[PDB]
Number of protein chains: 2
Amino acid sequence: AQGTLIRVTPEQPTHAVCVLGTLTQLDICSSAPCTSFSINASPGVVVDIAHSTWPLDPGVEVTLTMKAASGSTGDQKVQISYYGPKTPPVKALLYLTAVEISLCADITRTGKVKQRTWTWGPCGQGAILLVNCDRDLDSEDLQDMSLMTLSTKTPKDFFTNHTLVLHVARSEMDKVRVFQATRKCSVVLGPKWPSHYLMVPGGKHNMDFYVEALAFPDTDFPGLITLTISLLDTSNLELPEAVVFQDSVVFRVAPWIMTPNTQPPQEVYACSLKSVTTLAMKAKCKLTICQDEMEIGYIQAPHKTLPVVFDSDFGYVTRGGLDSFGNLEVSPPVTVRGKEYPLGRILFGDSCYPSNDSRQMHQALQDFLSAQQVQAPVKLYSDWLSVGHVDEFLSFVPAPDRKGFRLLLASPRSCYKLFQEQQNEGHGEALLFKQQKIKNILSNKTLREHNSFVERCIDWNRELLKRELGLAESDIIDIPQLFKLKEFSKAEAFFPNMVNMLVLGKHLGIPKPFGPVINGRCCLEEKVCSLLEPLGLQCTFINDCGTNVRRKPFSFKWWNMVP
Amino acid sequence: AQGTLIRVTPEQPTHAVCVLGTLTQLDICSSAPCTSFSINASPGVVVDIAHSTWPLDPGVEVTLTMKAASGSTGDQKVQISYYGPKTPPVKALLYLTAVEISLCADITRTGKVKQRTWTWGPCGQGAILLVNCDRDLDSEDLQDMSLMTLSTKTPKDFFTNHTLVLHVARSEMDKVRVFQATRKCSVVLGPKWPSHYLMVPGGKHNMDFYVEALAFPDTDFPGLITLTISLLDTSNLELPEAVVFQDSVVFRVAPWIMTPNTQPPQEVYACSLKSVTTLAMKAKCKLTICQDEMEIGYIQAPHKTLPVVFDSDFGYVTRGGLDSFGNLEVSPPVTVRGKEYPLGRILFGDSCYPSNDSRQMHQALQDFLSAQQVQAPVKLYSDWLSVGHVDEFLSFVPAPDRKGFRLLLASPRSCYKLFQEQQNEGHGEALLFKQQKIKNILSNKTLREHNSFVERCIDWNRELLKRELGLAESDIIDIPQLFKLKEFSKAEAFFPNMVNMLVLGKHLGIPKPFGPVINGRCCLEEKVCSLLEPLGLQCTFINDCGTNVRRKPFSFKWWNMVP
């Protein structure tokens, strides 16, 4: 393991402490007389040595390991006999005192307290801390926190000459807060003070501390917070305190995680019309009435997962229009050229390159999402849309076969083909919605070029999503949809944007495109179903849209990922 | 590689560009009639397809690759023949225009311009940028910068319908600056503007840009800066510009690197006595006269390495007493449990745990050194010394055998033994320097305890350095040295701190410890030589210390490391 080096002499005896679990090396030649030596000691001390030898080479390795906490000070002895030529010299005396000092937490992400660094994966190590989320003591308010325990086994009179201090680095104090459990609970470490003395009794004992995080990861906080325990010697009243042994635990603050439409819906919210309440109903989901300016995510720790709302028993964060959460989505779990993204991959749009007229999500948001590493953000292209949200051109719906989902991309092409197949059939006179006929729309050269330009933007995202999400054409479904360049050549929907749907599990709430009515049945409405129904989706069309959807957190534990 | 997807139809012909080096996929069924199809095209187009097949399955993969830049627009054709049952249908027409667009730099760290991400190591990829260091155009001022070249091979009339733009992300614009070489040089990308239009002529051409970094890595700058090139289509005067192809190069800003005493000295500096000029003389090193408040390091790029001074043709940085560069050192190259540290490992001291009376190096410095990753900083314990510099208890000198160096640690023990061996011999009356006799010093119980406490602090660093630098006792040498606790129980040297030496290569300038004179020869002075000389060091003692030492940069290229 790790440890110290003791120096013994024929001069006088040496007193020293040895913490169970550490490597105690012994320096024998330093103040030695005589050519060889012999080591004999108490039963509780296993004196192992290599090149138990007899020479006096300073290359000899004499390490001691104690087998258990002593009952009193100096229970174990180590006698160093120095002999040589034709003499029987001195015997160096060493009185050790073994103690047990374990600062331990839930390093095995299992909700139960049982290599000095935090490591990802299912075969990794490291306790986890949830950030404290609250807008404006005992278990009645400490189950959300992380338990850390300090157990000690030392001789009764041990803490008359040694004192334990618990500390955090000054650079991390403003990010954590530790509570001491008196078996009330008072704050011992925090933004205020970095260190604190523990009042610990000799013998077998152990106190509980409760830790919480005060900051999600961010551009200036990787997410690790370290708590160390120091065993200080204060046996000499004159000299200052001398650190005898340190040990620590490394916590990692849980990231904020977004939830994709492929997750079972748990609750829908709406603001002050009721096609949605009938939908949630069929969708086996709850429904409660009160604004799409926030996104419901979740933080998760072995001992507790907890919904957390993100705006600009619910947590909150407020980091801060491409600049709104309506331009924020998440792919479903996906694998790309090997690398596995179990929690999906966050999708948010902006522009191809920066200009005097380029919009983008505020840099403080982008940097934040990236800081949570677990869903490695992907920049799409949406700046081409008047409003600018990626939801205006994409969507994800649950599938029952391939990868388990399907990418829906708006598609002007799929609509011209549909209106064309419609004209050929003799319905070129059908009215959409001024109200234009399916043939004027088709003959409109100007409208045609516009969509042709939109096809380009969406197609550019088709390839982007294909690369970053590792998708295949077989994972994509083009939904017939038209567009029109209005404001500053920016794009708007030429009719209810259907790909801007409320995916509530397996039941979809799609905007009704009052399109060309054939056989008393809108062709678009009809086409959309012939694309989704064979997948199991239940298409229902509504008219207009303020809604949010709290969804079920991934069974997969974010910390088992391997970013 | 990476690329686009073209949609052809029997309707009309499709025109499109294809950049050499990209994957051009073809969508055939989208607007197809008829059950099978056939693909035939110009000689310059290698039409490869898999399940050249005949079916009409949307699972068929038809990719095109051009063999070379076209001479005019639409030099290559691709004819899609759609046939089936008992019919001979349409032939879809496609006119492609191949162009060459390579934005390339020195991705092979070789000083010569020849996977879209920056990677470390000897088998890695990624150009390197030096930060601009200057205190207060042509090659006369552009050899320190990094060359980036844009080569193009397109038909003469090509840029009448397409325009190239060079950009940096807004989040990195304030960290880079790009100059355009007109074959004067003017700024095109920088803290001011993120994008810029290139005025590029059709045919074969290539322009040079010169890049420089304006910020070393830091807690808010990992060190990567990305420059992308966009090929925009502006063939339709109505619609906005449409990105056709993007490519980029990823630069990494050179870290600031510190130089250990094991490096050959190149120049010593001193401020307004001359034992040092005689020393540099024997040391085969230059010498120039004018303050130890700065540290001379270096930045290094394949095309140029350049000395850079660090304070609070020389570069400068000013990030901002444990808080001074006198508490800053660097181990020599060393290997620890496998992990290799070729540029050494930065050593800087502070305290064991944070207190009301703990000192430490300003957090902005610590964070800075870490940001340069190349020399992964190690925190030692020095807060116990009145002044607080790690140089007061350690030093590194060049060795000719083992790892190539030797760790020198001050050692009160090595001095008591030496003064004791001296007393036994009958010199217990020798005067040190009030002037105390070698026996009063030895009998002094209070002085003895003090040093005993210092032994503890140094011994705690002995184990720290052993672990982090992977040292062995055989790599350490205790220099006899005494201490005394004065100011607030803080430590000071009980006689010229010898381990605070000016290692000028193989020639050492050690503080003279006017110690007990035996045989007309100070015992300490004598002991120090019997420890160093057999290693090749030339010990010379001076009396007191303002000096700095610019040293030779490691032959090893920092970017070949693997942090």
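The count begins at 1 with the first shown residue.
Cβ coordinates come from backbone N, Cα and C, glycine included.
Swiss-Prot annotations:
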- A:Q291, A:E295, A:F325, A:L328, A:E329: Ca(2+) 4 binding site (BINDING)
- A:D292: active site (ACT_SITE)
- A:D391: active site (ACT_SITE)
- A:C545 to A (Swiss-Prot position 645): Abolishes enzymatic activity (MUTAGEN)
- A:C545: active site (ACT_SITE)
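Recorded features from Swiss-Prot, shown on the structure.
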residue : record                : contacts (Cβ under 8 Å, 6+ apart)
A:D292  : active site           : A:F325, A:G326, A:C545, A:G546, A:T547, A:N548
A:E295  : Ca(2+) 4 binding site : A:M258, A:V309, A:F310, A:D311, A:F325, A:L328, A:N548
A:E329  : Ca(2+) 4 binding site : A:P260, A:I346, A:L347, A:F348, A:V390, A:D391, A:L394, A:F396
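Across the unmodelled segment of 7 residues, the C-alpha atoms of A:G320 and A:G321 are separated by 13 Å.
Neighbour count (other Cβ atoms within 10 Å of the Cβ, all protein chains): 22 for A:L328 (Ca(2+) 4 binding site). Gap of 11 unmodelled residues flanked by A:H51 and A:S52; Cα separation 9 Å.
All protein chains shown were included, and the count of other CB atoms within 10 Å of the CB of A:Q291 (Ca(2+) 4 binding site) stands at 12. Within 10 Å of its Cβ, the residue among the recorded positions A:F325, A:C545 with the fewest other Cβ atoms is A:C545. Chain break remark: 12 residues absent between A:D544 and A:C545, end-to-end distance 6 Å (Cα atoms, rounded to whole Å). A break of 17 residues separates A:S312 from A:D313 in the model, and their Cα atoms lie 19 Å apart.
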